[PDB]
Protein chains: 2
Amino acid sequence: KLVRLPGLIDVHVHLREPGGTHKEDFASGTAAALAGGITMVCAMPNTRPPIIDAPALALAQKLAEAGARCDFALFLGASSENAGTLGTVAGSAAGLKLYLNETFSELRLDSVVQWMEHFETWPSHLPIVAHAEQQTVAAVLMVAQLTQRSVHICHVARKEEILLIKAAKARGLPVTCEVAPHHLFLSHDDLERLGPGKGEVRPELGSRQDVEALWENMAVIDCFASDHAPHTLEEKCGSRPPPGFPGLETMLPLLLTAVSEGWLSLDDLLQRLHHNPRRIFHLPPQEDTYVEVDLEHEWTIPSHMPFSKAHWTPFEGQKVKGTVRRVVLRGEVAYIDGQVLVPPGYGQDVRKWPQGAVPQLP
Amino acid sequence: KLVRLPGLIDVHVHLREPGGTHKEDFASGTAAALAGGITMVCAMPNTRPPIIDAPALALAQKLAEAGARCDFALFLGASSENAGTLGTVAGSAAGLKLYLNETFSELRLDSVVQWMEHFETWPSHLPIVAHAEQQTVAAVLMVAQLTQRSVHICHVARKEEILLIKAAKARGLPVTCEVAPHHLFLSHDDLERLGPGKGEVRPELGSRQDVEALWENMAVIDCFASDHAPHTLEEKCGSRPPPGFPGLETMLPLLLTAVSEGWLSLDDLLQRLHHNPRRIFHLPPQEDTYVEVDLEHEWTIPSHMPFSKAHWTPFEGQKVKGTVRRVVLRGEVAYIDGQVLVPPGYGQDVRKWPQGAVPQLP
Ligand SMILES: NC(=O)N[C@@H](CC(=O)O)C(=O)O
Ligand SMILES: NC(=O)N[C@@H](CC(=O)O)C(=O)O
Ligand SMILES: [Zn+2]
Ligand SMILES: [Zn+2]
Ligand SMILES: [Zn+2]
Ligand SMILES: [Zn+2]
Ligand SMILES: [Zn+2]
Ligand SMILES: [Zn+2]
């Protein structure tokens, strides 16, 4: 007896194309998405070249249209030079991403004044999302209030962060947030097993108190999103390991396991992987699209999942319950029991659909 | 220059069929919906016969399929006799409606124990909505906690109510709510003009402080819903006036006027008339469905709107800015500039669509 779910949406993935295609490309990353029950992804802009101008966005659009197997939207990235220059292409993007801390990116903003300039110039009806850790969450919330608009906080990982966001929501401030599976299912207790290279990620893994605070404050979490951040094992275990975990293929099984344990309901899961991503990012429905899962199947995560070119996973050895059996995307079987059945290029840019534009005042 | 909106959803309407068809029927009420930019309605169960058993639901389903011009879902109503008896038809309904105070209904529950029995027996994954005023909001929230599930509060009208719900949300409790336009745009100050018959409504009109508290706490309001409650003028001005206002044709123009005044954003409006109704009630998308509005057109609400058989309105004389120009429903023009162009029976029961069933654990 399978359970039918709507097409799930991951609003935070790194697909590495252009420029990092040994780690992942659109074809392999969207295969990973479909195998994880994800039919729409929003791809981050920290590629090479980074997606920080109209020519880079145009390149990325064609690469994604040619390689993606599921539907997608592409983020633009804020830089120290492009505030006030993105107005003609802003509506074609998922949103604007701000990198406000040190991580796998060159998109460094050196001054809060640059954050203000982006909040002032980016169209006010379009999404802004931020990599903002610890006190940076409070700082970017202040910039959002000064400019009288909303902000979405990426991968919240700490008790400090979720309680700050909780207090802001209690005051009626327009802030939403997402949490990634590794900050719900891994902690400091796992760093001995992982080692210092594999264990590198931003935000770093939290304490058991951080993990418990996120679960206790589930009502504050608007979205789950993988922050699928693939790097090869050689890179993770070399002299200067880049931060990040692959996660598209393990997100839904981990969360289904939590549903089976009673840690959250199926509705809680569908709000955070379908309805709230749609409404925060104004992402369109996908016609004739659904995911069939087997909630009874018990298995152990192996040393690598089938599709991501990362070819490793920090969840190796975890016992899970629940698996994706079949995905249908816009009327075509896209995935069955380990086989992807739509080719590279089947996926489309949802911001080009009439129903996928963000409504705005004239 | 028209603005394209998604198909809007009203989760609280009274269409009066069966049994009150001089007030409204499915054909006239859904014409009123389309003229108000509403493409999906959830119809309340306080008809004659009331929708409190499988035979009554079957009758109402066929009447709606034959008469509705937009898509719909039908609520079941809780009674003093039907707890534990609705399990086989529960999934086919919009949800379960509880009448917990005196209003235009015979569906009186005399004891909180009957509320508990409904919360215990109604399937836990399906919506429950309540007419619950003043302290009854706190009481039904307590029943929801004792039974460990969510509840949706209909037509919140008072400072007392919205602050109670705000405090519950701050504690992480699963409660959502809706507000009707008359509790945002009318107050005690209007009772002299309306008179004591026309002015009868439940919840009654609030003070200026109540209205101001709802606007100040917009962040707490999940949905707008009309509580379209048509009665004829003869009935409203006779010896025993029934409570309620018609509202489908005036809701969106009033709210568009508020957007033009800066009282809330277009996004705020679309969360509350589209995305949050979808996610609270698990209502499906409508393919090739959208609403075109003219935000510039200034007009004054007349003594009756064109379609509702109520043939009166409490908003007569209000100056509004914004109007519905065109509605397309599932690929067909449904309304243009005052003309409805889909016949009775064009509308469908969204709970019969594969994408319209509420997901549940096996
Ligand atoms: N999270 C990470 O550790 N790495 C991400 C970047 C990000 O989300 O900061 C990546 O692109 O590798
Ligand atoms: N609100 C009203 O004043 N009347 C509604 C019932 C309701 O929503 O209580 C009706 O059905 O007439
Ligand atoms: Zn990040
Ligand atoms: Zn993010
Ligand atoms: Zn990231
Ligand atoms: Zn009511
Ligand atoms: Zn209601
Ligand atoms: Zn009502």
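Chain A uses Swiss-Prot numbers throughout; the residues present, in order, are 1460-1821.
Header entry for method reads X-ray crystallography, 1.5 Å.
Any Cβ shown, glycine's included, is placed from N, Cα and C.
The feature active site, for DHOase activity is assigned by Swiss-Prot to A:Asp1686, with similarity to another entry given as support. Annotation source Swiss-Prot lists Zn(2+) 1 binding site at A:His1471, A:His1473, A:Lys1556, A:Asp1686. Annotated (S)-dihydroorotate binding site per Swiss-Prot: A:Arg1475, A:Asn1505, A:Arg1661, A:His1690, A:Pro1702, in sequence order, evidence recorded as experimental evidence. Swiss-Prot lists A:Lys1556, A:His1590, A:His1614 with the feature Zn(2+) 3 binding site, giving experimental evidence as the kind of evidence. Among the mutagenesis results in Swiss-Prot, A:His1471 to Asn has the note: Abolishes dihydroorotase activity. The residue drawn here is the original one. One entry in Swiss-Prot concerns the mutagenesis experiment A:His1471 to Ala. Its note says: No zinc-binding and no catalytic activity. Recorded in Swiss-Prot as a mutagenesis result, A:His1473 to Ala carries the remark: No zinc-binding and no catalytic activity. Among the mutagenesis results in Swiss-Prot, A:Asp1512 to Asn has the note: No change in catalytic activity. The residue drawn here is the original one. Quoted from Swiss-Prot, the note on the mutagenesis of A:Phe1563 to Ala is: Abolishes dihydroorotase activity. Under its mutagenesis entries, Swiss-Prot includes A:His1590 to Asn with the note: No catalytic activity. Among the sequence features in Swiss-Prot, the mutagenesis site A:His1642 to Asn is noted as follows: 11.5% of wild-type catalytic activity. Here the residue is the original one, but Swiss-Prot notes a mutagenesis experiment at this spot, A:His1690 to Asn: 3% of wild-type catalytic activity.
Annotated features, which come from Swiss-Prot, shown on the structure.
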{"residue": "A:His1471", "record": "mutagenesis position", "DSSP (3 states)": "strand"}
{"residue": "A:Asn1505", "record": "(S)-dihydroorotate binding site", "DSSP (3 states)": "coil"}
{"residue": "A:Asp1512", "record": "mutagenesis position", "DSSP (3 states)": "coil"}
{"residue": "A:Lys1556", "record": "Zn(2+) 1 binding site", "DSSP (3 states)": "strand"}
{"residue": "A:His1642", "record": "mutagenesis position", "DSSP (3 states)": "helix"}
{"residue": "A:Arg1661", "record": "(S)-dihydroorotate binding site", "DSSP (3 states)": "coil"}
{"residue": "A:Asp1686", "record": "active site, for DHOase activity", "DSSP (3 states)": "coil"}
Mind computing the max CA-CA distance among A:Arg1475, A:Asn1505, A:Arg1661, A:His1690, A:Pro1702, which the record assigns to (S)-dihydroorotate binding, rounded to whole Å? 17
According to DSSP, which kind of secondary structure is A:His1590 (mutagenesis position) found in, if we only use helix, strand and coil? strand
Excluding A:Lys1556, A:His1590, A:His1614 themselves, which residues in that chain have a Cβ inside 8 Å of the centre of the Cβ atoms defining the Zn(2+) 3 site? A:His1471, A:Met1503, A:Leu1557, A:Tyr1558, A:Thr1562, A:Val1588, A:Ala1589, A:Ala1591, A:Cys1613, A:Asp1686
Determine the recorded positions, out of A:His1471, A:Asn1505, A:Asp1512, A:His1690, lying near ligand 4 in the sense that the CB is under 6 Å from one of its atoms, and give them in sequence order. A:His1471
Write out the long-range same-chain contacts of A:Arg1661 ((S)-dihydroorotate binding site), meaning residues 6 or more apart in sequence whose Cβ is under 8 Å from its Cβ. A:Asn1560, A:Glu1561, A:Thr1562, A:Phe1563, A:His1590, A:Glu1592, A:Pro1702, A:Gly1703
Please list, in sequence order, those recorded positions from A:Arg1475, A:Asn1505, A:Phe1563, A:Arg1661, A:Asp1686 with the Cβ less than 6 Å from ligand 5. A:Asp1686
For A:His1642 (mutagenesis position), the close recorded positions (Cα within 10 Å) drawn from A:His1473, A:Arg1475, A:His1614, A:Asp1686, A:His1690 turn out to be A:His1614
Restricting the comparison to the recorded positions A:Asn1505, A:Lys1556, A:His1614, A:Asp1686, which residue's C-alpha is spatially nearest the C-alpha of A:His1471 (mutagenesis position)? A:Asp1686
Using the CB centroid of A:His1471, A:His1473, A:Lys1556, A:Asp1686 as the Zn(2+) 1 site centre, which other residues of the same chain sit with their CB within 8 A? A:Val1472, A:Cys1501, A:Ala1502, A:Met1503, A:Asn1505, A:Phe1534, A:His1590, A:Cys1613, A:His1614, A:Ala1684, A:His1687, A:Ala1688
Where A:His1690 (mutagenesis position) and A:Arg1475 ((S)-dihydroorotate binding site) are concerned, what is their Cα separation in Å, rounded? 9
Work through the recorded positions one by one (A:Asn1505, A:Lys1556, A:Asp1686) and name whichever has its CA nearest to the CA of A:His1614 (Zn(2+) 3 binding site). A:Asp1686
CB neighbours of A:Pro1702 ((S)-dihydroorotate binding site) within 10 A? 16
For ligand 3, which among the mutagenesis positions A:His1473, A:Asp1512, A:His1590, A:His1642 have a CB under 6 Å from it? A:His1590
Long-range Cβ list for A:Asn1505 ((S)-dihydroorotate binding site), cut-off under 8 Å, min separation 6+ in sequence, same chain only, gives A:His1473, A:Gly1536, A:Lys1556, A:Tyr1558, A:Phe1563, A:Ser1564, A:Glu1565, A:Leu1566
Most Cβ neighbours within 10 Å: which of the recorded positions A:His1473, A:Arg1475, A:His1642, A:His1690 is it? A:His1690
What same-chain residues, at least 6 away in sequence, bring their CB to under 8 Å of the CB of A:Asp1512 (mutagenesis position)? A:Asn1541, A:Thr1544, A:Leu1545
Based on a Cβ-to-ligand 1 distance below 6 Å, what subset of the recorded positions A:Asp1512, A:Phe1563, A:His1590, A:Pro1702 would you report? A:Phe1563, A:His1590, A:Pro1702
